[PDB]
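Trainee: The structure that follows is given in the form of structure tokens.
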Amino acid sequence: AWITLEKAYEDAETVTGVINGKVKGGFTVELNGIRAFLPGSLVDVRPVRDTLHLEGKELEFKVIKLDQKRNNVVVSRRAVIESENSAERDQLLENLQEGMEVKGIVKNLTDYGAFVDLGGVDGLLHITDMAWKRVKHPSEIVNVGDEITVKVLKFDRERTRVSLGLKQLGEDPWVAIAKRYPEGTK
């Protein structure tokens, strides 16, 4: 099995595997007795809110990384997912959508930011920038699969990543404070 997964890493082979469980960062797959990890942002082209149907199904994965030292292989639904996303990443790379303003669907929420799919690029929408308010948890404002319009603060071309912000639609209250609250106000 270990020789099998190493060749499929070299040969880019499609291997059948069973997803044994889902964790906060992805799904656990088993391939010929070797433990695989499917990243949450890499599970499917559609951010299907009902992930329960993905548990226990035999599905094919492409070996991205084989770790001899840890007995774990990181797989994603590759082959199929990589050529389409390169064209779409290039399209977003060429369009840049008036400073990357785009409707996006939140694939997964993390405690330091939200993963928002803009159709090819991964954005971290930080809890600080989800709203002007210092929210303790992103889960109350945006649910997995909600469409939010977010404005990009930073575009990382080399990693095909965008840093997102929601604050910029809400008129900056600090500039209003300069007009609302002079020094000395109780």
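What you see of chain A is 94-279, where the numbers are those given in Swiss-Prot.
Just so it is clear, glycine is given a Cβ too, placed from its N, Cα and C backbone atoms.
Below, the features straight out of Swiss-Prot:
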BINDING   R139, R142  RNA binding site
DOMAIN    105-171  domain 'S1 motif 2'
DOMAIN    192-260  domain 'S1 motif 3'
MUTAGEN   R139 to A or K  Loss of RNAylation by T4 ADP-ribosyltransferase ModB
MUTAGEN   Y205 to A  Decreased binding of Q beta-derived M-site RNA, 80% synthesis of (-) strand RNA, in construct expressing residues 1-273
MUTAGEN   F208 to A  Decreased binding of Q beta-derived M-site RNA, 50% synthesis of (-) strand RNA, in construct expressing residues 1-273
MUTAGEN   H219 to A  Decreased binding of Q beta-derived M-site RNA, 40% synthesis of (-) strand RNA, in construct expressing residues 1-273
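Explain the structural surroundings of these features, please.
Mentor: In this structure, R139 (mutagenesis position) belongs to neither helix nor strand by DSSP; it is coil. Cβ-based neighbour count (10 Å, all protein chains) for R139 (mutagenesis position) stands at 10.
Of all Cβ atoms in the protein chains displayed, 9 besides its own lie within 10 Å of the Cβ of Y205 (mutagenesis position).
The Cβ of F208 (mutagenesis position) has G133, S134, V199, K200, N201, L202, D215, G216, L217, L218 as same-chain neighbours under 8 Å, each 6 or more residues away in sequence.
Taking the Cβ of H219 (mutagenesis position) as reference, residues of its chain lying under 8 Å away and at least six apart in sequence are, in sequence order, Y205, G206, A207, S256, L257, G258.
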Trainee: Under a criterion of Cβ-Cβ distance under 8 Å and sequence separation of at least 6, what residues of the same chain contact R142 (RNA binding site)?
Mentor: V237, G238
Trainee: Mind tallying the domain 'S1 motif 3' (192-260) by DSSP state, helix then strand then coil?
Mentor: 10 helix, 33 strand, 26 coil
